[PDB]
Amino acid sequence: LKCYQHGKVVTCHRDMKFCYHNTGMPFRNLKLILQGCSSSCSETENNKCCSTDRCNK
């Protein structure tokens, strides 16, 4: 029960059960990487969804 929330494999909150690797959101200053966890992820093309610890390498 953990993922990359702050660049460090840590246990998220809000009772997260799925990890997502959002690459959308075109914002400079970063390599388009919006990794975060959520209770109900929305598996999409830009926003994928995982279900394992350390899934979002």
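In chain A, numbers come from Swiss-Prot; the residues present are 22-78, in order.
This deposition comes from solution NMR.
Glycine too: its Cβ is placed from the backbone N, Cα and C atoms.
In this view, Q26 (mutagenesis position) is surrounded by 17 other Cβ atoms within 10 Å of its Cβ, with every protein chain counted. Experimental mutagenesis at this site is recorded by Swiss-Prot as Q26 to A, annotated: Small increase in inhibitory potency on cASIC1a.
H27 (mutagenesis position) falls within neither a helix nor a strand when secondary structure is assigned with DSSP, and so counts as coil. The mutagenesis experiment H27 to A is recorded by Swiss-Prot, whose note states: Important decrease in inhibitory potency on cASIC1a.
Cβ neighbour count for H42 (mutagenesis position): 19 (other Cβ atoms within 10 Å of its Cβ, all protein chains included). While the structure shown retains the original residue, Swiss-Prot records the mutagenesis experiment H42 to A with this note: 3.1-fold decrease in inhibitory potency of ASIC1a.
In three-state terms derived from DSSP, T44 (mutagenesis position) belongs to neither a helical nor a strand segment and is classed as coil. While the structure shown retains the original residue, Swiss-Prot records the mutagenesis experiment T44 to A with this note: 3.9-fold decrease in inhibitory potency of ASIC1a.
As a published mutagenesis entry, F48 to A appears in Swiss-Prot alongside the note: Important (34-fold) decrease in inhibitory potency of ASIC1a. Other C-beta atoms found within 10 angstroms of the C-beta of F48 (mutagenesis position) number 8, with every protein chain shown included.
The Cβ of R49 (mutagenesis position) lies under 8 Å from no Cβ of any same-chain residue at least six residues away in sequence. Quoted from Swiss-Prot for the published mutagenesis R49 to A: Important (19-fold) decrease in inhibitory potency of ASIC1a.
Within 10 Å of the C-beta atom of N50 (mutagenesis position) sit 4 other C-beta atoms, taking all shown protein chains into account. Listed in Swiss-Prot as a mutagenesis experiment, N50 to A is described as follows: 2.8-fold decrease in inhibitory potency of ASIC1a.
According to Swiss-Prot, the mutagenesis experiment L51 to A carries the annotation: 5.1-fold decrease in inhibitory potency of ASIC1a. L51 (mutagenesis position) falls outside any helix or strand according to DSSP and counts as coil.
For the mutagenesis experiment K52 to A, the note given by Swiss-Prot reads: 4.9-fold decrease in inhibitory potency of ASIC1a. Over all protein chains present, the Cβ of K52 (mutagenesis position) has 6 other Cβ atoms lying within 10 Å.
Here the residue is the original one, while Swiss-Prot reports the published mutagenesis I54 to A with the comment 16.3-fold decrease in inhibitory potency of ASIC1a.
For the mutagenesis experiment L55 to A, the note given by Swiss-Prot reads: 58-fold decrease in inhibitory potency of ASIC1a.
Around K78 (mutagenesis position), the C-beta neighbours below 8 angstroms that are at least 6 residues distant in the chain are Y25. Here Swiss-Prot notes a mutagenesis experiment, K78 to A, with the remark: 1.5-fold decrease in inhibitory potency of ASIC1a.
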Name the one residue among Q26, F48, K52, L55 whose Cα is closest in three-dimensional space to that of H42 (mutagenesis position); these are the mutagenesis positions.
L55
Structural state of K78 (mutagenesis position), classified by DSSP into three states:
coil
Rounded Cα-Cα span from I54 (mutagenesis position) to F48 (mutagenesis position), Å:
9
With every protein chain in view, how many other Cβ atoms are within 10 Å of the Cβ of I54 (mutagenesis position)?
12
Taking only the Cα atoms, work out how far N50 (mutagenesis position) lies from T44 (mutagenesis position), in Å, as a whole number.
14
